[PDB]
Number of protein chains: 2
Amino acid sequence: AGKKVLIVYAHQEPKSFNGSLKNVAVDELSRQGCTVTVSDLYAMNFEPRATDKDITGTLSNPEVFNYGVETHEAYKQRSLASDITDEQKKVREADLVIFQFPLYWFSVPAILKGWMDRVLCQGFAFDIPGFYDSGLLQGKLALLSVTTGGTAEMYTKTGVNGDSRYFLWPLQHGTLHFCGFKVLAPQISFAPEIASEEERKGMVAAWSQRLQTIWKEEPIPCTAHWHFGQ
Amino acid sequence: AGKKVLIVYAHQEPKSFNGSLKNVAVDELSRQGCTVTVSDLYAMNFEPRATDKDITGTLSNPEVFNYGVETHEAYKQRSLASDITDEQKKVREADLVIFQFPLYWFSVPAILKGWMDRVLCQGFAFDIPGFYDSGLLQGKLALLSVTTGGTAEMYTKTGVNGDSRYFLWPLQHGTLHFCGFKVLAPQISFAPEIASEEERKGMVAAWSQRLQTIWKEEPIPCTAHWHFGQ
Ligand SMILES: Cc1cc2nc3c(=O)[nH]c(=O)nc-3n(C[C@H](O)[C@H](O)[C@H](O)COP(=O)(O)OP(=O)(O)OC[C@H]3O[C@@H](n4cnc5c(N)ncnc54)[C@H](O)[C@@H]3O)c2cc1C
Ligand SMILES: Cc1cc2nc3c(=O)[nH]c(=O)nc-3n(C[C@H](O)[C@H](O)[C@H](O)COP(=O)(O)OP(=O)(O)OC[C@H]3O[C@@H](n4cnc5c(N)ncnc54)[C@H](O)[C@@H]3O)c2cc1C
Ligand SMILES: COc1cccc2c(C)cc(=O)[nH]c12
Ligand SMILES: COc1cccc2c(C)cc(=O)[nH]c12
Ligand SMILES: [Zn+2]
Ligand SMILES: [Zn+2]
């Protein structure tokens, strides 16, 4: 409906399976009348390193540099690098944030890890206190749309990779829940490089079709039990 | 003696607590007669992004860029960027790789994420297929030395952060095990910033003491059961 979506997208190749998933999301959400923004990290050459270049003002302690202290202070003073504050404005206005990425080492590619490290700073995304259900991005929805090398069978409790939910923990809970997001169920598109033409088409359309009803979903309970069972 | 250690270190500040932990590791291993090499990622301005610049000369398929494929072929045809192959030589020669970093979003800082993404390429670290135990770095030891913001109590199974072992899974299992490493128990230095001066000394001194008999240690069983089970 009347909602803003930010898609944070992390793939080098527009003709990729990730690129297709990002474009069907843009096409489907735009069809519904949503306001849609994409941060295409590699095309923006997004800086992933957390450095002292991310602060442009007088440092709180120029003798011993502490990235988290300095960026928290910079956020309050408005002295963060503008690439960071550009992304913060997108996130502040968004009702839903979708992350579209290939799994790299059971996690996000580094360029996207750098977006989380630098954009989700203290004062903007959380405060101490003001995290988990009290995070500063409360009200907002987030969803991981992930592609894998490994097959769905590999990513089971007794498969070699363990259950797919296990590698979701640091991203869903440690990052998105910590910032206050409600987490929608992940979209995992398994092993598209191995899959047939028709399985690949089906995976694209399953995503497109789920997006038709995304505003009707409830978030997951983003708890240890959900991720690990027991 | 004779062992080679590589320390891959990811902190911006030489006077940091991470910096102190890296420096006692160098002091202690050097005292024992070990060959020691440090990759100081921030001081190297190490590139974290996985891009086509990682291949020199010409591409295996310059119409559709697939990073895994292109870097696999580059590795085989000795055509990877020299920042990558410089790291790979350090890893190839090392008996033990220590990673020293502050926890960022239940994981490694993006600069060290990019080291894993770009250094541990197919053909070097693992083959498809050719992993976990068919994994090309077998024989090597790896150890995560992590500092946290949250206290040990926060990091228990019913604490807000969940168990420490839960965030360890993508690094120890999805990355280090997958590559063939035997994984030594993690060194976790919980919450240095909230001091005291004496307890901080204590944590530096336990790390130094542990490194005294590091070569006597048995690896962990790097299993779903160790990370999640009872
Ligand atoms: C550094 C690194 C670390 C990795 N770590 C892991 C890991 O820990 N665990 C794991 O499982 N995997 C891992 N992988 C594998 C990685 O997750 C997969 O290679 C990636 O998820 C595949 O997605 P893709 O977009 O690149 O696929 P592509 O190679 O782009 O897609 C496969 C095929 O789909 C085709 N296609 C594109 N669009 C469409 C469409 N509209 N309809 C039909 N077909 C289409 C493409 O043309 C291509 O033929 C790793 C890879 C790298 C490089
Ligand atoms: C982007 C980001 C994401 C984060 N995500 C998480 C997360 O997911 N989970 C989490 O728990 N935390 C997280 N943190 C917090 C982070 O892990 C801690 O801030 C960090 O681990 C502190 O380690 P440090 O080396 O920077 O401590 P420092 O601030 O460098 O130092 C601690 C104290 O020890 C002093 N010191 C240095 N050397 C010695 C010495 N030899 N003896 C005694 N004292 C010494 C220092 O001067 C300082 O006073 C995050 C931080 C950031 C910026
Ligand atoms: C290309 O596929 C891959 C590349 C790198 C790592 C993995 C892991 C850790 C599991 C998996 O199933 N596939 C992988
Ligand atoms: C400054 O401390 C922190 C910064 C950013 C994230 C965390 C998380 C996820 C848990 C925690 O205990 N502390 C954190
Ligand atoms: Zn959660
Ligand atoms: Zn394992």
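The residues of chain A that appear here are 2-231 by Swiss-Prot count, in order.
Going by what the header records, the deposited coordinates were determined by X-ray crystallography, 1.9 Å.
Note that Cβ sites are derived from N, Cα and C of the backbone, with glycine treated the same way.
According to Swiss-Prot, the features are:
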BINDING   A:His12, A:18-21, A:104-107, A:148-151, A:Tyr156, A:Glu194, A:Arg201  FAD binding site
BINDING   A:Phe127, A:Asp128, A:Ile129  substrate binding site
MUTAGEN   A:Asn162 to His  Loss of activity toward CB1954, no effect toward menadione
BINDING   A:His174, A:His178, A:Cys223  Zn(2+) binding site
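Overlay of Swiss-Prot annotations on the structure.
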| residue | record | DSSP class |
| --- | --- | --- |
| A:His12 | FAD binding site | coil |
| A:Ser21 | FAD binding site | helix |
| A:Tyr105 | FAD binding site | strand |
| A:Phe127 | substrate binding site | strand |
| A:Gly151 | FAD binding site | coil |
| A:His174 | Zn(2+) binding site | helix |
| A:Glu194 | FAD binding site | coil |
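Calculated from their C-alpha atoms, the gap between A:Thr149 (FAD binding site) and A:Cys223 (Zn(2+) binding site) amounts to 22 Å. Checking each of the binding-site residues A:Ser21, A:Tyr105, A:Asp128, A:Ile129, A:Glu194 against A:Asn162 (mutagenesis position) by C-alpha distance, the shortest gap belongs to A:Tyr105. Taking the C-alpha atom of A:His178 (Zn(2+) binding site) as reference, the shortest distance to any of the binding-site residues A:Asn19, A:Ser21, A:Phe107, A:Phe127, A:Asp128 belongs to A:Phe127.
If you compare Cα positions, A:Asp128 (substrate binding site) sits closest to A:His174 out of the binding-site residues A:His12, A:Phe107, A:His174. Chain B has a C-beta under 8 angstroms from the C-beta of A:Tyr105, A:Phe107, taken from the binding-site residues A:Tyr105, A:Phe107, A:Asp128, A:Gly151.
For A:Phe107 (FAD binding site) paired with A:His174 (Zn(2+) binding site), the C-alpha to C-alpha distance reads 15 Å. Comparing local CB density within 10 A for the binding-site residues A:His12, A:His174, A:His178, the maximum falls on A:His12. Here the candidates are the binding-site residues A:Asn19, A:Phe127, A:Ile129, A:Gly151, A:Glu194. The one whose C-alpha lies nearest to that of A:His174 (Zn(2+) binding site) is A:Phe127. Within 8 Å of the Cβ centroid of the Zn(2+) site, not counting the listed residues A:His174, A:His178, A:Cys223, the chain contributes A:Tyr133, A:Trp170, A:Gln173, A:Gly175, A:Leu177, A:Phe179, A:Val184, A:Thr224.
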